[PDB]
Amino acid sequence: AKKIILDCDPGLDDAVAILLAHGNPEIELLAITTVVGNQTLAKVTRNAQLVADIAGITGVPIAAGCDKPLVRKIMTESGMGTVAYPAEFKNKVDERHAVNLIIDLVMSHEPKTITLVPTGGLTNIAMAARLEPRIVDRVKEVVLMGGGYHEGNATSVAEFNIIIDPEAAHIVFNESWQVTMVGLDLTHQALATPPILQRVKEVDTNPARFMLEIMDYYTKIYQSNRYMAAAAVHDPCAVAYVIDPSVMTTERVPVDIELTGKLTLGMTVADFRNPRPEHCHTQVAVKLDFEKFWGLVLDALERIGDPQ
Amino acid sequence: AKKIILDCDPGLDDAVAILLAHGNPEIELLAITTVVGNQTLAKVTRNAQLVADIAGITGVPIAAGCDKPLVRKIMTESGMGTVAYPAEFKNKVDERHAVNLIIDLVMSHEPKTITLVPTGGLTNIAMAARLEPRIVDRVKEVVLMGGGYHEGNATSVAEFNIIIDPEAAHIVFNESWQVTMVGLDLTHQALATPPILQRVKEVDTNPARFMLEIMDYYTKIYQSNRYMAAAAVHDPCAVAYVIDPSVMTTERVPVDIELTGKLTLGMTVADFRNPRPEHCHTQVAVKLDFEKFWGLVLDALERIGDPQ
Amino acid sequence: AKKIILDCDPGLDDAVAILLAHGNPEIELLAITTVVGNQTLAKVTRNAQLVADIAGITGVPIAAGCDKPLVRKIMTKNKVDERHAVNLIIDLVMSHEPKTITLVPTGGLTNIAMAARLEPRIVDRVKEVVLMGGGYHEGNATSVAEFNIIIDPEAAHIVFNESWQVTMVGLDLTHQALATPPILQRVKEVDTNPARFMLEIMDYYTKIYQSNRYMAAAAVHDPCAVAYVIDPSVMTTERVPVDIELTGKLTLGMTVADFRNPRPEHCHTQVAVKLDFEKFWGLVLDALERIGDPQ
Amino acid sequence: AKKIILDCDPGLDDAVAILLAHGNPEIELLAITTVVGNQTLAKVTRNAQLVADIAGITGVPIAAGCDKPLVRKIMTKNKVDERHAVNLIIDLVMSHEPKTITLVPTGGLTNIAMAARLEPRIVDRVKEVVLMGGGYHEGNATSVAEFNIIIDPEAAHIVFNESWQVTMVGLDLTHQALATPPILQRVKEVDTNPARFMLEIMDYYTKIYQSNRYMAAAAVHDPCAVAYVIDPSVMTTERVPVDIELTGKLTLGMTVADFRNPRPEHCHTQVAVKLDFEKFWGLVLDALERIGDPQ
Ligand SMILES: [K+]
Ligand SMILES: [K+]
Ligand SMILES: [K+]
Ligand SMILES: [K+]
């Protein structure tokens, strides 16, 4: 079965993550919920709509959530890359706010059956926990793509999804549900190598082309500032985890969030020190199983086929 | 008319505030919403129920809101003082969460017609703004009892309602609605002097006795640590303001909230310095009109009469 | 009698405080120390030399102390002892009997702090500390902080946290020390080059500041610190606890005082409140007369 | 040749670092400075005197520096120059040619910081700074911070922010410097009271720490700093920017390094990574031999 709710801010990675989730047979996408990111909530939502349509997704609500972080200010493109949007989408946005939507699903289903998988800022997730504390013990677990125990990108020590809303992050990590942090340390191992891209080209389906198109567009921009032999895809990793834990190793360690540091704001602070606790609701992802991971993505694509 | 929503955490002051609001003919109480305080959300809510019943209030929802602050931990009695609760209340709690309730009222009414009057931590108010940004331009204004520009109590520089949830406070003060801060600087002038208490005793109504009972109980505890000739009542002041601005002087000054200080956490930072801006959505209360203020309370009592 | 060590970052008010220090009989000026202020240490030292000459002061060593705050980046005739203010300070205190000197800082506390940490024995020989810094319900560098504290918050934290007796002559008081027209008169009619040197300075930096807007009158600050020394009776004080904010984003460098009431009996800090305009001004004036004309 | 000034807070590792400093031919030990550490300055000085005797060291001045961190509250035969480490330090640097000494701090940076602020001319005479402090992906005092940094964060901030060349021999490296059984052998077979004095100390503080749990082996830290001096080749280093966290609640005192990649060409800081166990240990050992038996 494996029922989830994908909370994301569709830029390249979220799209793959949506594709994988939609395409993998062990996942049941209950919803796609959206959150402000490096692009506005409105833009990110269209993007999600765009993907939904490409992948041929149906009967899965896409709800927009929070347009700004809890407390911090964000204080700072045509379609998605070179892909134009149709004048109108097939898939529309619900009117329930992602937050309100997440609480109902959770509360309307059996306990410990839904996994939350956030791939952007933690704001909706945080709001929902604070708004309906009951959802924290119902949820099966929280598997998120974010943070980095020994690696940063937004900064020397910090990861985007976290620095974006450190309080929401603080809320989420300190609630009691079980939390799996799939951070930069793992994700950086997820390289779309030439052989992989080739394999993708071989699938020859609209969605596969679309994927490569957006990969190409973003990769260039990225691998254009400096040099990346290859770019890594992050978000899908979280989903891959729910499909099959064994796809990476994890470590049980306490992780909390820095809200006050000048240099270390948003750092996901991990304590791998001498006595490791007996009871810890947090864990970090360490090693990726490359072949299995990319097998999963390729599989999802083959199954999606050419919808429409 | 004067439609409001009273967001409070009923301990002594909130009760008077509810009495005044219910009893004054220029106020239309749309709702009583509850928030975690120095007592748990559950306890505070009963207290509100208790008052509602004493005052003979009807058709005004009492909704419970947030049970903890946004990010901080609170990390720390029989009826209400000597007053016992009945086995069951006449007034029940809605099921809409205060937050959800505040958004509907606001959104279901004409723009700029509802005044928010928070008398406890700002958590519900903050949650609702973040959850439905639209409510910020609809609301007439926000008149809150909290803060202190030159006076603290929770600490040397800080006031309870603010130190309790500094982020919620930060959210509220930084949103764009018009905000009137009725802080310790004003409130401390609101003394229940012997003559006043006498005047209250002269009203001779159940609600008046009840008031004195709770006044007495809390006053003793308070005026028992050290010496208060008289205790001041805070919360009602906010309400008095909406009934009639002229009851106190205010000053337009920018006010923001300290979230990082070691000594100054939660301080409502006010800038009364050399060029005062031309456009400022914040203002502070400075001088109380004692006679008019206590006249208002005495009036409300006379009008409430003896309900039931 | 009073022995002091006026620590400062000469510019308008320091200058005056210096004059009043010198020209007042009950003040014995062991030394004039220098600290980086709005201006570069160098400039502040020259300045201090200028004024010294101007006041016809001799036998008072003029030492330059620190040129950058402890941790923060500033970010925006008579000679100079080779002594670094800090060492000079230490000796003077080690070199005299206990509780006889009073430290009179009128810039940031960076020499004072350094000195307390280098030789700790001085906080308990020092008679008491009297600074012109802070504001308990007033700010200038910010809504809440004052120029002297915020420049070197750590330093200030240190000083305020030492066990010695500190008297904070903050903005709350100092904003009473007005330079009003009538005053500009009796000063004018003293006719000493210093008296003039006063108004010259009073005015230049009188306007500028009044210039942005409309400080109907100006106020001196630095002197008030001396004033109190000379005659504690000159202004009122409340003994309240005081500490320095180092981490607030809005409140950095705020002199935080607790006036809440239960009041402790054992308080080593206190704050200036009400000033006796008259007494104050006289003092200043007498001193100007007394200096006469520096041969 | 190498002239250094081993700044330290003697306890187990300092002790060794001292031995290796003395007993190594290429090291010329201008002085031994002392700084408050886990122990009181006093105790740390005595200790240093003990060891000095023990090593049969003479002509090396032993000065006590600061007894409390700059701002934070700690909170929980051979004689002592009357020189305060800080002054002593300043002279030595002012008293010799440019770029000839290397500062080797192995406690908190509070004397180094103070000294940089008192006489600024030293950051540009000093050859380079080599400290045993920090951790870039490792912590001991906390998940992320190391004992030497967190003790005096400001001080460390200062040092790391000065323009001089800093080499941080942090936990990442130092946790390689293991005291393994075989090692405990060749040491045992040196048969000098110092050699013994080593294991005596090695063991007492060997167990204790291994005692809480199970440091199969122990590691020395302080020495590694010396080691590098003696032969930079002894361990690898990466030139990355490094700064000190002063305000994080979880991250205070963290040595924050940026390994992100675009890498600047003009970096004055660098970090220790891989150690040559062998080369390291030899060094230590040779030094023990060379000391022979302190007459
Ligand atoms: K994302
Ligand atoms: K209240
Ligand atoms: K000054
Ligand atoms: K050490």
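Heads up, residue numbers simply count up from 1 along the chain you see.
Structure method, as recorded: X-ray crystallography, 2.5 Å.
Note: Cβ is positioned from N, Cα and C throughout, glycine not excepted.
Taken from Swiss-Prot, the feature active site, proton donor applies to D:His221. DSSP assigns D:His221 (mutagenesis position) to coil, not to a helix or a strand. Around D:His221 (mutagenesis position), the same-chain residues six or more apart in sequence whose CB sits under 8 Å from its CB are D:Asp13, D:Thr106, D:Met132, D:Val169, D:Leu171, D:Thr174, D:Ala177, listed in sequence order.
Residues or ranges marked as Ca(2+) binding site by Swiss-Prot: D:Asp9, D:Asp14, D:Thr106, D:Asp222. Cβ neighbours of D:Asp9 (Ca(2+) binding site) (same chain, under 8 Å, six or more residues apart in sequence): D:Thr34, D:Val35, D:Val36, D:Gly37, D:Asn38, D:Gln39, D:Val44, D:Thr106, D:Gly107, D:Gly108.
Long-range neighbours of D:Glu146 (substrate binding site) (same chain, six or more residues apart, CB within less than 8 Å of its CB): D:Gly133, D:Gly134, D:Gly135, D:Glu138, D:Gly139, D:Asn140, D:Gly170, D:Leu171, D:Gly253, D:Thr255. Look at Swiss-Prot and you will find D:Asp13, D:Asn140, D:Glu146, D:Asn148 tagged as substrate binding site, backed by experimental evidence.
Here Swiss-Prot describes D:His221 to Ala (Swiss-Prot position 241) as a published mutagenesis experiment; the accompanying note says: Loss of activity.
Considering only the binding-site residues D:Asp13, D:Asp14, D:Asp222, the Cβ with the fewest other Cβ atoms within 10 Å is that of D:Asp13. The number of other CB atoms found within 10 A of the CB of D:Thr106 (Ca(2+) binding site), across every protein chain shown, is 30. The number of other CB atoms found within 10 A of the CB of D:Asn140 (substrate binding site), across every protein chain shown, is 18. In sequence order, D:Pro105, D:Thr106, D:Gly107, D:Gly108, D:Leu109, D:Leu131, D:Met132, D:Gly133, D:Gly134, D:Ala156 constitute the residues six or more apart from D:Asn148 (substrate binding site) in its chain with CB-CB distances below 8 Å. DSSP classifies D:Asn148 (substrate binding site) as helix under the three-state reduction.
For the segment bounded by D:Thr76 and D:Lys77, where 19 residues are absent from the model, the Cα separation is 31 Å.
Annotation note: D:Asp9 (Ca(2+) binding site) sits in a coil segment as assigned by DSSP. Residue pairs drawn from D:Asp13, D:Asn140, D:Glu146, D:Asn148, the listed substrate binders, are separated by up to 15 Å at the Cα level.
Close to ligand 4, meaning a Cβ under 6 Å from one of its atoms, are these of the recorded positions D:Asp9, D:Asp14, D:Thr106, D:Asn140, D:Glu146, D:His221: D:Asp9, D:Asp14, D:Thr106.
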